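Working notes, beginning with the structure itself.
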Amino acid sequence: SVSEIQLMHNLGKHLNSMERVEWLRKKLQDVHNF
């Protein structure tokens, strides 16, 4: 579907593919995961 991955984007560490492509551009911001 589209605009359906809510819990996926909310986590960031585990989502799917494009949602699991932007999460990593900001993975360094977390440092030790929050």
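By the numbers in Swiss-Prot, the shown part of chain A spans 32-65.
Header lists the method as solution NMR.
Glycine too: its Cβ is placed from the backbone N, Cα and C atoms.
One mutagenesis experiment catalogued in Swiss-Prot, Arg51 to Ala, is accompanied by this note: Reduced affinity for PTH1R. Counting only residues at least six positions away in the same chain, the Cβ atoms of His45 sit under 8 Å from the Cβ of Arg51 (mutagenesis position). The DSSP secondary structure for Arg51 (mutagenesis position) is helix.
Listed in Swiss-Prot is the mutagenesis experiment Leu55 to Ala, annotated as follows: Strongly reduced affinity for PTH1R.
Sequence-distant contacts (6 or more apart, same chain, Cβ under 8 Å) of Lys58 (mutagenesis position) do not exist in this structure. Record note (Swiss-Prot), mutagenesis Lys58 to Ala: Reduced affinity for PTH1R. The unchanged residue is displayed.
The Cβ of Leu59 (mutagenesis position) lies under 8 Å from no Cβ of any same-chain residue at least six residues away in sequence. Listed in Swiss-Prot is the mutagenesis experiment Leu59 to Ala, annotated as follows: Strongly reduced affinity for PTH1R.
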Looking only at Cβ atoms, how many others are within 10 Å of the one on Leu55 (mutagenesis position)?
10
